[PDB]
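Asker: Got a structure for you, questions after.
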Amino acid sequence: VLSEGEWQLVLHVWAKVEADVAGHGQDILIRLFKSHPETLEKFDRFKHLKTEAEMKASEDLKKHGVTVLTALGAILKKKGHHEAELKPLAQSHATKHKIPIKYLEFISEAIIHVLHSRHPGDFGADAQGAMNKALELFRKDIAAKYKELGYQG
Ligand code: HEM
């Protein structure tokens, strides 16, 4: 359970992200795909992209980055009271998209890295630890839904 102070650190940096949702979403998906190429393979929509320059030039990838970060921002702003938001997301990601929980760990790393690069003054160690806790809570709660459905592994 995050404390109120931890949530304030999370949402203070997240308010900075929302000034350029699309640039953050590009940076995060590109980092995810470069660091963990198995993740790119899960996207029929993107797996034609073979270089970082091609990824940066894809408007559709930029659009999807906004979709992803909008869903995550709505979850973070619930401060843990996010059951209604996680139900459909766990269902799609477990049963339709077939995304292992481990790949959610990978995107969480990519998010933390990009936030550190773009917002160092608001993303010191205290805020890094709080965002790590928030993303752990996200993964814990999604993993419980995966397990219900027979996909935790
Ligand atoms: C912070 C974590 C993530 C969030 C908030 C998120 C959110 C979303 C949302 C909102 C959609 C569209 C609605 C839906 O299908 O449920 C979507 C689609 C999708 N997501 Fe995620 N996602 C996350 C992580 C991942 C990861 C790590 C992968 C793959 C490694 C992935 C793969 C996909 C795929 C394949 C689609 C469908 C894309 C398409 O063909 O339109 N997601 N995601």
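Here chain A follows Swiss-Prot for its numbers: 2-154, in order, are the residues you see.
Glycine is no exception: its Cβ is also placed from the backbone N, Cα and C atoms.
In case it helps, Swiss-Prot gives these features for our protein:
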BINDING   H65  nitrite binding site
BINDING   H65  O2 binding site
BINDING   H94  heme b binding site
DOMAIN    2-148  domain 'Globin'
VARIANT   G122 to A  In metmyoglobin
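I'd like these features described in context: how deep, what's nearby, how far apart.
Answerer: According to its DSSP assignment, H65 (nitrite binding site) is helical. Long-range neighbours of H65 (nitrite binding site) (same chain, six or more residues apart, CB within less than 8 Å of its CB): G26, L30, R46, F47.
The Cβ of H94 (heme b binding site) lies under 8 Å from the Cβ of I100, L105, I143, each on the same chain and at least six residues away in sequence.
The Cβ of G122 (variant position) has 8 neighbouring Cβ atoms from other residues within 10 Å, across all protein chains displayed.
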